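Each remark here refers to the structure printed beneath this line.
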Number of protein chains: 2
Amino acid sequence: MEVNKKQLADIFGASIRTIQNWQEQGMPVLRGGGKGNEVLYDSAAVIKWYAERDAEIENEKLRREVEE
Amino acid sequence: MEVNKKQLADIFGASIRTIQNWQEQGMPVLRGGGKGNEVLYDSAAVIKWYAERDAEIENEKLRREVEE
């Protein structure tokens, strides 16, 4: 699947900002989005790469008042 | 995101047949599906759970073409 930052951040329930931080973390984004573009995201290659290290990002929403 | 059995397999670029193995492996599908309702798949919860255990799935192309 090739989703956009919004669909990617949505498919992962993450924050597109996290997607903006992912594109800079070495994430396998579909297009290059390095020339005034928006860069797409291999929804599947995006996880194989997000599941092997971005499994903590989901915590972005798990840092409110769930304990401290 | 709440994708369906198809988009879901697309989320991980997997094969819906794998999604059929996820719904029985302990995957967090959106609704229970009432077996005939519309079991969906929390594209984001479906990964945090697939990234922590479905990281083998993609291995199919590995053990299959092992001999090649």
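Looks like solution NMR, at least that's what the header says.
Including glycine, each Cβ sits where the backbone N, Cα and C put it.
Look at Swiss-Prot and you will find B:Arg31, B:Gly32, B:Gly33, B:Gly34, B:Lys35, B:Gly36 tagged as ATP binding site. Same-chain residues at least 6 positions away in sequence with a Cβ under 8 Å from that of B:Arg31 (ATP binding site) are, in sequence order, B:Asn37, B:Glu38, B:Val39, B:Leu40.
According to Swiss-Prot, the mutagenesis experiment B:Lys35 to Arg carries this note: No effect on ATPase activity. Close to B:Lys35 (mutagenesis position) in the fold, though at least 6 residues off in sequence, lies no residue with a CB less than 8 Å from its CB.
Among the mutagenesis entries in Swiss-Prot is B:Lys35 to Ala or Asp, noted as: Decreased ATPase activity. In the three-state DSSP reading, B:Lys35 (mutagenesis position) counts as helix.
Each of the binding-site residues B:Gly32, B:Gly33, B:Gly34, B:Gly36 was scored by the number of other CB atoms within 10 Å of its CB, and the largest score is that of B:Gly33.
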